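Remarks on the structure that follows.
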Amino acid sequence: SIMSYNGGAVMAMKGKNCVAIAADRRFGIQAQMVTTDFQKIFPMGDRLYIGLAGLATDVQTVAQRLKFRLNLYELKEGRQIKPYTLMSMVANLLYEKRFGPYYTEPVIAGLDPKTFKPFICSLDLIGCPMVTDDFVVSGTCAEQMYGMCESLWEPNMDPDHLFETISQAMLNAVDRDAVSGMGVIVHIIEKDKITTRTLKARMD
Amino acid sequence: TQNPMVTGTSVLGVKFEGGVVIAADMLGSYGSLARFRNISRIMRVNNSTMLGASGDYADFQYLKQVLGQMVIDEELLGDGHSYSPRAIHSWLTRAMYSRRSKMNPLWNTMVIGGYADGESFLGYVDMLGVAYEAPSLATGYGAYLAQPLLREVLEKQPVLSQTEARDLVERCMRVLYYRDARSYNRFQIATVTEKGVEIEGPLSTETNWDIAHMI
Amino acid sequence: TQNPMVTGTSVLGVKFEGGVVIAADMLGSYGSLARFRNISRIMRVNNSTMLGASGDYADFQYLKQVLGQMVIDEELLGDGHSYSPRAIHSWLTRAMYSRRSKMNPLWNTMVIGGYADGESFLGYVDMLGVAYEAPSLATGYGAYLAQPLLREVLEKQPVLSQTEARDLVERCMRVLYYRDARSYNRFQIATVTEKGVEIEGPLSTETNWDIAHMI
Amino acid sequence: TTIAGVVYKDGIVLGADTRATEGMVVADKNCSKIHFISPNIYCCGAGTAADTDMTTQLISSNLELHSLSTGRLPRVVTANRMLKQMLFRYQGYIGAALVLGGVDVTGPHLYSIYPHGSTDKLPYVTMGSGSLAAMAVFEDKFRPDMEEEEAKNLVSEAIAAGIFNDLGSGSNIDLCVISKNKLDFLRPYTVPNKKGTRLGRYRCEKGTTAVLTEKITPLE
Amino acid sequence: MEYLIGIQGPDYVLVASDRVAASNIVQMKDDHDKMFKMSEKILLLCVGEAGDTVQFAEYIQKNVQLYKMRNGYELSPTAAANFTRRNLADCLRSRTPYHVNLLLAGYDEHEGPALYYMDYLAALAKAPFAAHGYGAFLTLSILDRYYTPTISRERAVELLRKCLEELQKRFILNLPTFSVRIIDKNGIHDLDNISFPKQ
Amino acid sequence: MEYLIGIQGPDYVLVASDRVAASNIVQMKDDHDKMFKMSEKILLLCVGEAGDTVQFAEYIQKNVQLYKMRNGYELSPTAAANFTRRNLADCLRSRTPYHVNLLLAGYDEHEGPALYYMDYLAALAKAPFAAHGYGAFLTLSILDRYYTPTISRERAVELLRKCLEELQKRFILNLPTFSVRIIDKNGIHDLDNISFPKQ
Amino acid sequence: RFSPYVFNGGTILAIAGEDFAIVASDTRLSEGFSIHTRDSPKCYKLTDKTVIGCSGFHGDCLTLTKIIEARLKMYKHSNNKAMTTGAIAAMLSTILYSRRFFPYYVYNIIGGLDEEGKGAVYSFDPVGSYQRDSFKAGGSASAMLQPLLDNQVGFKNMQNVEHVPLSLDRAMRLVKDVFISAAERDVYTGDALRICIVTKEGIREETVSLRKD
Amino acid sequence: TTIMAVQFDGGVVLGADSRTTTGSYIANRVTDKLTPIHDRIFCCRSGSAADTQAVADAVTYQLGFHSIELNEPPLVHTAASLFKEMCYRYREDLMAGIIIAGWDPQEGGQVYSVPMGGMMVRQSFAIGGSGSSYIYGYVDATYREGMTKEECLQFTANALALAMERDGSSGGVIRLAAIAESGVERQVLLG
Amino acid sequence: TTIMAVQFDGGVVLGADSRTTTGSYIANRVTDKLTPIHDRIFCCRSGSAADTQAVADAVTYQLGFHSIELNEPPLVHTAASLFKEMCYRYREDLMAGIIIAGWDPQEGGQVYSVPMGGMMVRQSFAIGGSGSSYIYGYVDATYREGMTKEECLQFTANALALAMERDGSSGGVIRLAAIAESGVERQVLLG
Amino acid sequence: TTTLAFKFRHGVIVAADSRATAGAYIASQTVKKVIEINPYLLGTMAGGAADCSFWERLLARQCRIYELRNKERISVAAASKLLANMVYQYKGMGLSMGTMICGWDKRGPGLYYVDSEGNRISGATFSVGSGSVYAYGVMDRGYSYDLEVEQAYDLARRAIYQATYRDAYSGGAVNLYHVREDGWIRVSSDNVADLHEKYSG
């Protein structure tokens, strides 16, 4: 598909008091890869990340546009942004191109600014929000990550088991995937600190 | 109009000495159903010229409205000047050409007959802007069917009387009733002179069916 | 048959204790016109099984002819063995699959009900050769409309009586009269037992329209 | 997606199923298809989700503006006129299957909206993909001027039949009650399908995945 | 069609284009130049629709010169690369889209050398070595076989010699002569023109 | 697609095809032979869909060998040419067409040398010189400046040298090595393989 | 116009054990946005050591099943012995290529014992290639089930996890877990589960229900 | 175009317009749309012209052959079965509006209809052709069970009158046919 | 679907089925197909629904504004002209089966018809809808010039009865409208 | 999917990957592509599984018929010829097949290449598949005629590794076959990640 032009896979999983987001590293044309260091997870303020998968041009342009409107909002108002505010802003930004749509599936993962409340949501290519409690996935491969995350998720998870669960899920679903691969970046954040790890994936 | 919904059919017109007679029928067929079997397809313009048309009848209503407004405008100028029928023919030709140039056709096929200042006039306007003069007009399938009768008699005799032309129009409309599927046995005859413009009533034809007794 | 000309509509059939009832209406619609409002759409096979069909009625006539030939042939064997309804289902399934294999599909949707040797039977045959056994079958729009009543009541009660099933079929055919454009208020009920095959007559429904008095 | 509406002796009982499938995969198990419009009027959507959501939020904004500018309770027919005028202005490109319901000074009024703009006042409507099963249950067991719990049982029965048809939901069928005085809204109404317990602990131990590069950044 | 190769080194960027401007049957121009000197340490190469290449040369080249004459100093390679990507992404969704394939070579006082990599769908990339066309494939196999980040400039030139010897052996295309630049702490130095007698 | 030339002399026919067997991106084989020795004085070349080429070579070659063993003697080039045209004309209006482009080079004791020229539409031709493909487009001009019917074989060889020198200058395909035959009163003599280093 | 195919869905699972083959499938038959039944078992007992599964278009599944039974009877009535498992795999592949230019749109998985009495799974494709693997998931829910078996059966992408041979009842818990977890998210899966177990003593069957939507 | 066949107590009553058209031009102004097969059994055709002509000729062939081999008067249901077989077996190509009618000694008057599909049914009255829908609109209004012959003549007269008046393709001339136990009485209304 | 409008000497008589369908599914079993614009003038619609509803709203707007500015009762021909202008203005997008009728103080009862094209004509009776061809087949049979009110009610009753019986899209229930000098009499019948 | 084959002084080297996807979806990682025809022939699977499988099985059948008729091992060119003839009768009907034919001859080493298009050719080096050009590049870097045993093994293994590294349709275990004068021999079957750990540094 058009979504399957550059590949892509973004997984977010909500833990007990923390939240973890991970994505792949491969960038390239339909079968010909180019590089292994393509960023798809972008920091939007502190303790609040976004994941983008799909067409890379829409990914970078939408990320810079959201950075634009985000900085204007946080400099009109000195407080930082709440995640629902980000979700409505992203839905508005997508729905402005109702008939001229970007080709992406944004995933928002962040914590509460006042409490430690975790948050996940994911959107469609026209701006349909959806909040859940277990996990959201996006990109070309879907059913693999759906099966793995419905297989291995528990409701109350210490950050180590959350990390290892999202690790095994991403590694197995990417190894079953063809057009997306070549290494995995993992961001696990919490109230105290932000942890970023890269896994030893199959480079086949 | 891309697709004509309600079409008319053939319109016949021919000059004679000091006048032009035009007659067409009264049928409002939609596809193959004769849905509107009592309509008028000839507009009586002021004193000299006269319009008859085929094709989409709503477009004909539109042009009826616009031409009536233009004629009433010049009459309320009060200057003693009217339109020659060739001026009407010129305006209508330009209108159809500028209409079709924007890729939106008016589905029409129009006959203008007018008698002004001693000289008769019989004008044709196509959808595509094709416009010319002729001593005898026949539109649609009339150009396929009754046109050789007109061209037979006009070659055999270049001028006519009023009565000969009227009977010839009667014979041609009888023929068009004989073999047109979009025809109907009710028609109106219109005639212009120097004495003015006259529209006759909804006349009929008299057919023959004696060939049906054969096998 | 590529283009279905004269289709039937939904067929309802359901097992009960020691018998199966099958009922459908009597309408031969073509396009949108109810052209044949008096037809029979249920074949009474010899003593045990019974067929109802939908789709192209000419194919139903053809299959009726072929099955009548086969049944008469085995009855003239004189050996005292007949076909089980499941054998009818197997033969019909192989026939339909051989039709669609050669890209000449029989536009039908057929319902086989039979009671033999203590056990009831209710079989389904698709145009595509998709075929299965089921406690309650509903074709065309019936799987969208009256199938939830079947799967409601059969979950609430797995076995039924003849009167309960007949009541429920009357209700479902009333509903299919309410909201199907391919329906008609004349249907016939056919039921099999161990006492034989019996087709009841051209019954009709009892409608309500008291919601029309609201705005 | 199967939304339905009904009018009992006083007001309107609305229901919906909350499985937001994206194509062929169950992508969601809990999606609010009953939307806010006003303190008296609500709306349900079907078809394309985000189009319905943006349109219903826009009309809720305009009706809030009109109501606060007016100073009194809004009318259902104004929402009907706004929705049909907007959807005809978009020429049917926006796919939005809507059910409109609220109780005005005249009383209860129920509307069905088709995405070309055709609107109807009806005592009971069904919209969505599996709406036909709920239309079956309604046309089977409706009578005029029912009671409260009879109407609730009927609506729950209809959308339950829709879930026993294809493309229902895992959900605990959402209900919504609008009366002349009392507004209610019931998300976890009735859970029929309990998820089975796990049979093995397939838990990842701490250290079963090789790490190439770790990174720690503190915060405040 | 053709391909212009862009190897990154430790403190240099080794770019190498062709000199071919053929038209569907015949080679019209055998001494063509696709090299667009933006400023004192920033280059640009272009392959695509040959009506759009000159237009990008005009637009990007002259507008970066406009920035230079306006402010007073030279751009970073990153800001110029993002400017190009932004312009392609904006001119993509119009009645006149642009279909070229770029790759960017610059050099910073702070960041040192830099390589960027475009697409006809306007994607940024920070690569060690890039690809376009079918010389894409035939270069990338050997070039990923023999890459070391700590490689010397003469080993890079030798590697390019070897790869070109492999390019002249298994193509359909002709590709006789390749022109080569290099970027250093000084700027753009043109090396000798790299042609090969085949047999 | 590829190339092959058909020069006639007074008592010799100079044919020269290529050695290329490329497939859509890369040159799979750089020493392929398209030359099919029919008999002791009759050669055959073929250009077209490369599955039909070998099948047609099978049929024609073995049926001419069959004729040789049956009647005991060698065909004229003319009757063999008409036989090939006949089989194209029969194979064309069928469910299984062949799409080949031939030229036949023979030598009679009486008629001396003779050249023929086929098509994918089954036409005979008696040419002084012809070719196929896009090298045809250039080289029939590049030869037609310098043709004399009474030309020597060394002038014809050097003319082919020059003509290849003009093919390797303005053409998009690669074509490194051309093999060369000649036919005389003795038989088929192979000249050396003609390749050129470009730069 | 008339289309020759339609998608019924279906989900076939197979696990080759050390001396066993577990084959399971749901019994749901659907079409588009409708449910035809909740009882159509995809598994079929061929011999005492061979069970085949057939998903995809259902009519071709029926026809292929009957043809396989007929050819089994031909082999037995000609050659005085039953087929092996791999011989059935080869014969099915010859059938699927014998209808090459009008293919069967049917996924096929044969589980069963070899002549050594060991577990064996033979996968297939609609055109007729095959191979002997340890585990396959056929039908609509293949992508939902392959990576979890890659984690559990293959022990793959795992670190410092030893290889225990997979027992029978642990695999039974595996099959029940994967069918429940797949019926959570698939729309072509549920309402029942027909589990077929091949031992050295015959075929064991087992009916485990699922969710009713 | 518009064809119609009505039974009564004694026999049946047939009827058609003539007006075989092509496009918007009428090729033939008067046409025998009804065709004898046996001396007591008629058929009236619609749809395509040559196709139904060939079907009627082949049915004439097989039916006359069968009736001579029986040495008996043939049945009308027999010819209906023949039209059903020849229509359905190679359908795919043809546009037949065949209505079979005729008096029978064993079975009185009968009217069968074969539409474009290939199905067969017995009716008490029949329409056919593109311009048949309107008088089909009121043939279930004006008809009463148990008519006489002259009532059927007037009935079909008013029917084909309004069909010829309203439909554009229909028109022309009225052809009627009276078949009973007694004889074949054909007449042509006009004007 | 099927709409019907008959005038008499005092006024006009309208009538419609209900049954708004989509595909083969009935979306609405009972539907107000006739629409008041002014207090003495109705219109009954066909074709697509939303198109006719938007056109009815805009015509209601302009006609009420015009009648209030006149401070006088409007003419039926005025609403006919408004429908004609708005249908012809957007005939490339609209499918309207509008029939305008109603009593007028200057001109009595009048009936105008607007089909899909955009033409406007005054008639003594009108059909409309896809299932209208049948009763259009016999409306030139049963109608008599100079009816009374009850004769027009019975006429439209049998008309809509046969249309709802025969056509598949037609059906539902019978809605009637009586407009004269005196008052507006609506009723819903079945039979 | 990418295979390669090249002959040298000491017989023929044949290697292949084992990844066979289905569109964007990997079916398996262990698809044994190099179809073992005989004790003396090797056929491959190059584009389409069932076509390569069935037609090479039919070719094995035909070669066994020939050998049992003539008491003599068949040549390589004859097998490539029969494969080309049996494939050619379905031209245009949609067979996808680009396999390779390897075996030992009385003439010695034998290397042919038969397509579904009928491109029956010999040669010295070949590479078939999507990322076949990558194997072409790194092989024609490392190719000569006088190569050694371990040199050829490392060349072919490095080639398959670079091919699976760059193209996404290639992966799984790296099989490695070696044809001698008497018969063929499996060398080894190595995984991708092991070669990445081994050869990345």
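In chain J, numbers come from Swiss-Prot; the residues present are 60-260, in order.
If you're wondering, the header gives electron microscopy, 4.2 Å.
Each residue, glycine too, has its Cβ placed from N, Cα and C.
What Swiss-Prot records for J:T60 is active site, nucleophile. Secondary structure from DSSP puts J:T60 (active site, nucleophile) in coil.
Proximity of J:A108 (mutagenesis position) to non-local residues of its own chain (separation of 6 or more, Cβ distance below 8 Å) is seen for J:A79, J:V90, given in sequence order. Under the three-state DSSP scheme, J:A108 (mutagenesis position) falls in the helix class. The bortezomib binding site annotation in Swiss-Prot covers J:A108 and rests on experimental evidence.
Where Swiss-Prot documents J:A108 to V as a mutagenesis experiment, the accompanying text is: Displays high resistance to the bortezomib, a proteasome inhibitor of the chymotrypsin-like activity.
Per Swiss-Prot, mutagenesis J:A108 to T is noted as: Displays resistance to the bortezomib, a proteasome inhibitor of the chymotrypsin-like activity. Displays high resistance to the bortezomib, a proteasome inhibitor of the chymotrypsin-like activity; when associated with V-109.
Note on J:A109 (mutagenesis position): other Cβ atoms within 10 Å of its Cβ, all shown chains, come to 23. The annotation that Swiss-Prot gives for the mutagenesis experiment J:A109 to V reads: Displays high resistance to the bortezomib, a proteasome inhibitor of the chymotrypsin-like activity; when associated with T-108.
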Count of other CB atoms lying within 10 Å of the CB belonging to J:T60 (active site, nucleophile): 27
Separation of alpha carbons, J:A109 (mutagenesis position) and J:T60 (active site, nucleophile) (Å): 15
Interface-proximal recorded positions, chain G, C-beta separation under 8 A, candidates J:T60, J:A108, J:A109: J:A108, J:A109
Candidates from J:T60, J:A108, J:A109 close to chain C, where recorded positions are judged by Cβ under 8 Å: none
